[PDB]
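Visitor: Okay, here's the structure, questions in a sec.
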Amino acid sequence: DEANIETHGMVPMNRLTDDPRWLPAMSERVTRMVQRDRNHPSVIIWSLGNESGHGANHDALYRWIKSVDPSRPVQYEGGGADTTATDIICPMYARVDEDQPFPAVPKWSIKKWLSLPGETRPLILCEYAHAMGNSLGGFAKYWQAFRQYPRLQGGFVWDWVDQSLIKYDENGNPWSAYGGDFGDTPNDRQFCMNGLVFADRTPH
Amino acid sequence: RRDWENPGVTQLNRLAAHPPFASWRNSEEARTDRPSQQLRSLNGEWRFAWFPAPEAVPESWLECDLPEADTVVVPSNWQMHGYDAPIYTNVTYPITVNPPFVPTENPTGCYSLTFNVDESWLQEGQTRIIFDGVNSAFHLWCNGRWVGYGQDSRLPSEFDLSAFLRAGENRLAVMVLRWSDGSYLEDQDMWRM
Amino acid sequence: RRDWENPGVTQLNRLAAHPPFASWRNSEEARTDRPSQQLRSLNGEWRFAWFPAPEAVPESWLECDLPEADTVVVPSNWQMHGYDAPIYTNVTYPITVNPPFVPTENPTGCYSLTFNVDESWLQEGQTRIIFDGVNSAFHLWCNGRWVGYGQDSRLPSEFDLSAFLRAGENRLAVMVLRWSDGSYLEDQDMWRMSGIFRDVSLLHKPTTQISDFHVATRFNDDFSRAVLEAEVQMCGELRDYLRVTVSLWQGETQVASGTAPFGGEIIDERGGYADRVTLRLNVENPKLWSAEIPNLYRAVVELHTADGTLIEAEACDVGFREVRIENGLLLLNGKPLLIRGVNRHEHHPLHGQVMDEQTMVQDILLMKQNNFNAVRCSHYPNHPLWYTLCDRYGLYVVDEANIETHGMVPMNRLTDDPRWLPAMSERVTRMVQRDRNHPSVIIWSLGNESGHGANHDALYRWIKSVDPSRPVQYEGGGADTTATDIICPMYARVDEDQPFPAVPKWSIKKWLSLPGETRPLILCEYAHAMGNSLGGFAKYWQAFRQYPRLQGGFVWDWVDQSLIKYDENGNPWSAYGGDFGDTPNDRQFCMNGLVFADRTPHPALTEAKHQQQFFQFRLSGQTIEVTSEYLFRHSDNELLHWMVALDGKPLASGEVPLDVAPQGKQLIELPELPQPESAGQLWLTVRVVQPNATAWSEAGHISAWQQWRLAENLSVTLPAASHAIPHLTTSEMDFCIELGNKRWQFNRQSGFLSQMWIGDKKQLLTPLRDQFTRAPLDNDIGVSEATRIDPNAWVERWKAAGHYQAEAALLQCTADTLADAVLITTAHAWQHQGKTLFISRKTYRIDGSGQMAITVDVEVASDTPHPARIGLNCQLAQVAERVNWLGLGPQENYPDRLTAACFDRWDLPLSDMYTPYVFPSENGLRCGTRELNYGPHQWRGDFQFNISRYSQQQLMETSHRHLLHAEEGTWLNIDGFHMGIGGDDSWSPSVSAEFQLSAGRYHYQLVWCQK
Ligand SMILES: OC[C@H]1O[C@@H](O)[C@H](O)[C@@H](O)[C@H]1O
Ligand SMILES: OC[C@H]1O[C@@H](O)[C@H](O)[C@@H](O)[C@H]1O
Ligand SMILES: OC[C@H]1O[C@@H](O)[C@H](O)[C@@H](O)[C@H]1O
Ligand SMILES: [Mg+2]
Ligand SMILES: [Mg+2]
Ligand SMILES: [Mg+2]
Ligand SMILES: [Mg+2]
Ligand SMILES: [Mg+2]
Ligand SMILES: [Mg+2]
Ligand SMILES: [Mg+2]
Ligand SMILES: [Mg+2]
Ligand code: NA
Ligand code: NA
Ligand code: NA
Ligand code: NA
Ligand code: NA
Ligand code: NA
């Protein structure tokens, strides 16, 4: 269960999440979520949000959840996927064997990540295998790794269903539309369609 | 107050959050998860009108239905009804980055409903309204009197209407802002509705 | 909009918090900390009108001064001007507990000021106003237009007035509410006041400006090398020509300097902070800061174009020090501290909660003069100058958030509620943002007495993320919760556990070793110094020195919160709770100070000084071993003075230089000393004297002392025979003895010495009789009240057992004439409702030399509460100027509070033998006395005594010192034994067993003679 906090377009990404003035608004997105959903057994891990860098507000909120509900781990991928605000190393799109050593927030091969000096946490990708159009190449590589390494405990594919919207042609015949199709601009075109199933649930 | 351009104001008069409730007044019905007569759905046909900014909404709408409004299904996203366009942006915010401000042109959805309650609800007890999801921020009025305000598009906002209710027909007026300081925390890669 | 009844609204339009700015436009002025033309004070005469509620203020006041307003000085608390009463409540809130609402009758202070702004400030840049302290919440208008709102009574609220001002005259309107939702977080045990009580200032900053800066100092393993890192943030016009130069100075020498353009390192996938820059300066062999040697450097932060134009400069004093807890110890620069601390509220008896530089300096001088090295800001951030003064004079500081919700039930009701996380977060985050660059601040505290709530855990973590340089502590919820790096109990005793459910207060020695515990323990409050207190203080210091992880504590507290009131004749007098009509109130609980409100010391201050000494002494033969407890300095301003005396008569003395390294020892072999053959006890007294004056002390200041007994020659010499013999005359009612010019009369009905004559003058106004009680000290009363007795308090136990009202029953009264004396024998029983509480048997032997030897043997029933004292009292007819005694002194001292006293020959004016505690009680005792001289009388024995113009009955019946009246004559209380005064706390019995009079049988003897 993940709080409704994503500040991806800020520069740098933690501009708001490291600012105390935004601690109140952020806090309610996390605390109210826990107050509502804490008795559901299906919820096994809480997440502080998505793509909002790593700010001190995250640390404060991680601690608040750990105090109020020790029954579930808290994860959060921002700021490098293995910060002090996450109990699980939870990268997005880290590859199996190939490192991508970006500055500040490298995406190590998941097998290598596990064993970095001093690291001991489990690793479950918050997102992997971006299923945009003709994709899923390399999927078996992940699975073979997950089975061989105890600490690689899986991941969540990105994502379930294409976000395409129905438009109708002059004839009244519907068609699947994507970014820009409604005159919206700037837009990010087909980036909204990443699913394993089409919008009407037909499998890809 | 432009409470929608102030991150220190995320709600006004909103009740505390809590796990799903139904106020069952019979233990066996609660055991079986059956319907509770104390929890009613207001889903269905509402009245709605679109405005270009909150400054364009007429005061009259607080007390009376606008004749130019349409009858629409709620819940709904208004873009899905064709009132304005849904926007698909991934990373870059759909509005100018200038926290905590939002565009002066801020699509405003004015929703309204006429309803009545059981006599016993007028008699005693607490009657609250629950909006499980309103994107992105909104003001609420009941029988023309202001009740409260809420933000966070993805959790329920609840308000006590006990003191606002009256015998006979009652009227909710809900002014929903497309954009608010809440939008700075809602930059997920998905359609902006 | 009742924003003052909504914890979700703690400000409107308020600017971000940041460290002290002055926007100098010249770098040398910033380096020298000279005044800045860009930072003006608006303090002075303002206009003020009081209203009973915000609904009563007229609209016109936004634009025009109210004719009926008064002109008053700001800063001020309006109760100090008499507009309404200050309220003294301890725990119970001053308003009905119904969050977030406050009373509809909410005293409202309407302040206004017409002031000047020069056009130059408005031609460019930004002009803001700064209110350093407004209690409790306020709305601000400028030239009739609404600007904004703020809460948090103890941190600065700033607003940009750029768009509201005009050249020349402008008018501010400030509506201050006494009560607001912020009051639920401000329930500290102090006077409840309100107003614009800290400075108001106007600051001009350029449009492109330094918006924040943080200074850090990191070291290598032996502190021989450091790196100063300064993160600087800007607001305004970001362009590539901008640079920041940070330069570090030691006096007029520039030690290091770095310059860089803006743009910090990449921190995430979206890049870095284009508006920040971090400068790193290497500094070799830095001079380190500590409370012992407050070495400071000056960092000047210049914002400028690369080609050389200074835009503005900000600056701070920097103290190179590392604070870290390692292996269970709190270390400063790698050494374990020993906290000689005190809690200090901001209090002035005439000005209320308004602090002034003179008062703060007076306080720091006295603290350091009395061996304190640390202060806790109980319970809120202090006036900004305080930190500068602690950085410069050298005191370790615990900076504490303004969060106290003591009156809630349970105490964490608000702190565990996420709805109050926002209001609490601001009180913690804004304090850190403001005070994070002061070296004096060594530990952050999350507030006080607000239980333990999840909001404390969230905030503990916030500070640990943003400022890893200082430990965070918090006592709530049992003093050792997950929200504290230091076990920091209040009033935990040294040896005695107090196992309350949920939040027990273990013995501090036991607490450190509980299963799994490893943190250091420093009491946030201990030794409650209310009234005649500080009993057992030495017990804490012996423990602190013996156990490494016991690293000290902060006494509660520095200064009594008494306020000045004036009587009909216009004479000032010290008032406490309820004295202003305030009710409910907590009476004298506001006076818990080591010093009176005007800074005169209470006697307990000298006990603290002595136990907090920085030199320890041991004696072997005539070799003195001095050990230094300083961690960083050599004893470079110190000499040892030594004196040997035979019972008060000086025989020899000398001085020797002290040269002891920190944590080192020096051995001092004294000269072949004075070896007299004459009777008496020889004694050695040593004192550490600072020959040179310092910033905080004058030349010759005494910083430490210690006394030991040397050889004792017991007297075996027989008094010469007397050339005489007293004569006895008897009647049914009396026994009269005469010897020359002297006469003694013993009443046969009461069994007491009723009158004595010298020459032919009567000496007593009241007979000499046994006394088993005392006018109860604050610690003996605790929280007991007549409307709500606390039966466990000592005073209540004594009262219920009948000690105060027992009557002497005569059991025997006889007279015998011996070879050279007359001997009177008596026995009395004191009973109460059937029960014999005490039996006093005595003999009075009057010999041919005129001396009267009195032997007293008392029995005290094992089942009656132990008595306050076992002694005699009488009212003497004489009133003499001076009191001269051979015994402990010179200041008041009690059995569990006499370590600082020295045995010598003392001579003081009578008035000095009375301690004017605001709430009167037994006071002025001196123990260990061998000889007492008053007028023609001399008393010899081994007793404790007090002497003054006030009876014990009068002291117990009078609530305020100014209502006391000298009685005829002088009341003398001479005790064989006197109970401890206690003080580990002032709300439960605290006198240690070893200081209670539980022996059952007691013996004492005195000789009363003339001269
Ligand atoms: O389709 C691109 C995806 O990129 C990820 O980085 C992200 O967390 C997802 O929400 C989605 O945007
Ligand atoms: O005089 C009683 C003292 O009690 C403590 O428990 C408290 O933290 C202090 O502020 C003061 O009230
Ligand atoms: O001469 C007076 C001295 O007598 C000694 O016996 C005693 O130990 C000292 O404390 C002091 O009373
Ligand atoms: Mg595009
Ligand atoms: Mg808002
Ligand atoms: Mg994203
Ligand atoms: Mg408020
Ligand atoms: Mg220069
Ligand atoms: Mg000009
Ligand atoms: Mg308190
Ligand atoms: Mg009372
Ligand atoms: Na695995
Ligand atoms: Na996408
Ligand atoms: Na110690
Ligand atoms: Na007190
Ligand atoms: Na010296
Ligand atoms: Na008294």
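Note that chain A is numbered according to Swiss-Prot, with residues 412-615 shown in order.
Method of determination (from the header): X-ray crystallography, 1.5 Å.
Here the Cβ of each residue, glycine as well, is placed from N, Cα and C on the backbone.
Not my notes, these are from Swiss-Prot:
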ACT_SITE  A:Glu462  active site, proton donor
ACT_SITE  A:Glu538  active site, nucleophile
BINDING   A:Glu417, A:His419, A:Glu462  Mg(2+) 1 binding site
BINDING   A:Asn598  Mg(2+) 2 binding site
MUTAGEN   A:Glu462 to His  Slowly inactivates galactosidase activity by reducing the binding of magnesium. It increases binding specificity
MUTAGEN   A:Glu538 to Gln  10000-fold decrease in the beta-galactosidase activity
MUTAGEN   A:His541 to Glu, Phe or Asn  Poorly reactive with galactosyl substrates. Less stable to heat than wild-type
MUTAGEN   A:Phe602 to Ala  Decreases the stability of the loop 794-804
Visitor: Can you see whether DSSP assigns A:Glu538 (mutagenesis position) to helix, strand or coil?
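Guide: DSSP assigns A:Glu538 (mutagenesis position) to strand.
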Visitor: What recorded positions in A:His419, A:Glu462, A:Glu538, A:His541, A:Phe602 place CB under 6 Å from ligand 6?
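Guide: Near the molecule: A:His419, A:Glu462.
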Visitor: Give me the CA-CA distance between A:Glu417 (Mg(2+) 1 binding site) and A:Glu462 (mutagenesis position), in Å, as a whole number.
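Guide: Given the Cα positions, A:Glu417 (Mg(2+) 1 binding site) is 6 Å from A:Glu462 (mutagenesis position).
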Visitor: Are there any residues in the same chain, six or more apart in sequence, whose C-beta is under 8 angstroms from the C-beta of A:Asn598 (Mg(2+) 2 binding site), and if so which?
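Guide: Same-chain residues close to A:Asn598 (Mg(2+) 2 binding site) (Cβ under 8 Å, separated by 6 or more) are A:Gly590, A:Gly591.
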Visitor: Kindly point out which of the recorded positions A:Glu417, A:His419, A:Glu462, A:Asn598 have a C-beta less than 6 Å from some atom of ligand 1.
Guide: A:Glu462
Visitor: If H, G and I count as helix, E and B as strand, and all else as coil, what does DSSP give for A:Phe602 (mutagenesis position)?
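Guide: Helix, per DSSP.
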Visitor: Quick one: of the recorded positions A:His419, A:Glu538, A:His541, A:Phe602, which has its CA closest to the CA of A:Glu462 (mutagenesis position)?
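Guide: Looking at Cα distances from A:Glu462 (mutagenesis position), the smallest one goes to A:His419.
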Visitor: Would you list the recorded positions among A:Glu417, A:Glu538, A:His541, A:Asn598, A:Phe602 that come within less than 8 Å, Cβ to Cβ, of chain C, in the order they occur in the sequence, writing 'none' if nothing qualifies?
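Guide: Correct list: none.
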Visitor: Below 8 Å Cβ to Cβ and six or more residues apart, same chain only. Which residues does that give for A:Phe602 (mutagenesis position)?
Guide: A:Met543, A:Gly590
Visitor: Are there recorded positions in A:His419, A:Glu538, A:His541 whose CB lies under 8 Å from a CB of chain B, and which ones?
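Guide: Sorted by position along the sequence, the hits are A:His419.
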Visitor: May I ask which residues of the same chain, at least 6 positions away in sequence, place their Cβ under 8 angstroms from the Cβ of A:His419 (Mg(2+) 1 binding site)?
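Guide: Listed in sequence order, they are A:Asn461, A:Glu462, A:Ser463.
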Visitor: At a 10 Å cut-off from the C-beta of A:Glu462 (mutagenesis position), count the other C-beta atoms across all protein chains.
Guide: 22
Visitor: What number of additional C-beta atoms lies within 10 angstroms of the C-beta atom of A:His541 (mutagenesis position)?
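Guide: Excluding its own Cβ, the number within 10 Å is 14.
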Visitor: Near the Cβ of A:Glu538 (mutagenesis position), how many other Cβ atoms are there if near means within 10 Å?
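Guide: Looking across every protein chain shown, the total is 18.
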Visitor: Near A:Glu417 (Mg(2+) 1 binding site), how many other Cβ atoms are within 10 Å of its Cβ?
Guide: 20
Visitor: Please report the three-state DSSP label of A:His419 (Mg(2+) 1 binding site).
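Guide: The residue in question, A:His419 (Mg(2+) 1 binding site), is coil (DSSP, three-state).
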